[PDB]
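The next block holds one structure in the form of structure tokens; read it before the comments.
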Amino acid sequence: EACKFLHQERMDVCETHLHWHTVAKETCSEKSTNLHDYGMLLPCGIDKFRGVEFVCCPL
């Protein structure tokens with residue numbers, strides 16, 4: 001098994017870095033992996049974003 005690169009965004013709300021970090025971490029954990037690294041997508045407002053891409057690696 002290698003690491004998996006994933007992209008998740010949404011179109012209904014803008015959210016902070018903390019939210020997107022949480023999403024990335026929890027998505028990796030749902031897939032039986034650990035988050036290694038991530039980057040937000042689609043900056044919005046003064047301090048928010050509309051998604052995250054991220055790399056989940058084997059436990």
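Numbering starts at 1 and runs along the chain as it is shown here.
The header says X-ray crystallography, 0.9 Å.
Any Cβ shown, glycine's included, is placed from N, Cα and C.
The annotation that Swiss-Prot gives for the mutagenesis experiment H7 to N (Swiss-Prot position 137) reads: Binds copper. Forms dimer. Counting every protein chain shown, the number of other Cβ atoms lying within 10 Å of the Cβ of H7 (mutagenesis position) is 9.
Taking the Cβ of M11 (mutagenesis position) as reference, residues of its chain lying under 8 Å away and at least six apart in sequence are, in sequence order, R50. Here Swiss-Prot notes a mutagenesis experiment, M11 to T (Swiss-Prot position 141), with the remark: Binds copper. Forms dimer.
A coil conformation is recorded for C14 (mutagenesis position) in the three-state DSSP classification, outside any helix or strand. Under its mutagenesis annotations, Swiss-Prot gives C14 to S (Swiss-Prot position 144) the following note: Binds copper. No dimer formation. No copper reducing activity.
One entry in Swiss-Prot concerns the mutagenesis experiment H17 to A (Swiss-Prot position 147). Its note says: Some decrease in copper reducing activity.
Recorded in Swiss-Prot as a mutagenesis result, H17 to N (Swiss-Prot position 147) carries the remark: Binds copper. Forms dimer. The Cβ of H17 (mutagenesis position) has 13 other Cβ atoms within 10 Å, all protein chains considered.
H17 to Y (Swiss-Prot position 147) appears in Swiss-Prot as a mutagenesis experiment; the accompanying note says: Greatly reduced copper-mediated low-density lipoprotein oxidation.
What Swiss-Prot lists as Cu(2+) 1 binding site is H17, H21, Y38, and the listing cites experimental evidence. Taking the Cβ of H21 (mutagenesis position) as reference, residues of its chain lying under 8 Å away and at least six apart in sequence are, in sequence order, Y38, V52.
For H21 to K (Swiss-Prot position 151), Swiss-Prot lists a mutagenesis experiment annotated as follows: Greatly reduced copper-mediated low-density lipoprotein oxidation. DSSP gives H21 (mutagenesis position) a helix state.
Under the heading Zn(2+) 1 binding site, Swiss-Prot lists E53, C56, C57. Listed in sequence order, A2, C3, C28, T33, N34, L35, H36 are the same-chain residues at least 6 apart in sequence whose CB falls under 8 Å from the CB of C57 (Zn(2+) 1 binding site).
Sequence-distant contacts of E53 (Zn(2+) 1 binding site), defined as residues of its own chain at least six apart whose C-beta falls under 8 angstroms from its C-beta, comprise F5, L6, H7, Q8, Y38, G39, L41. Counting other C-beta atoms within 10 Å of each candidate's C-beta, the recorded positions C14, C56 are led by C56. Calculated from their C-alpha atoms, the gap between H17 (mutagenesis position) and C56 (Zn(2+) 1 binding site) amounts to 18 Å.
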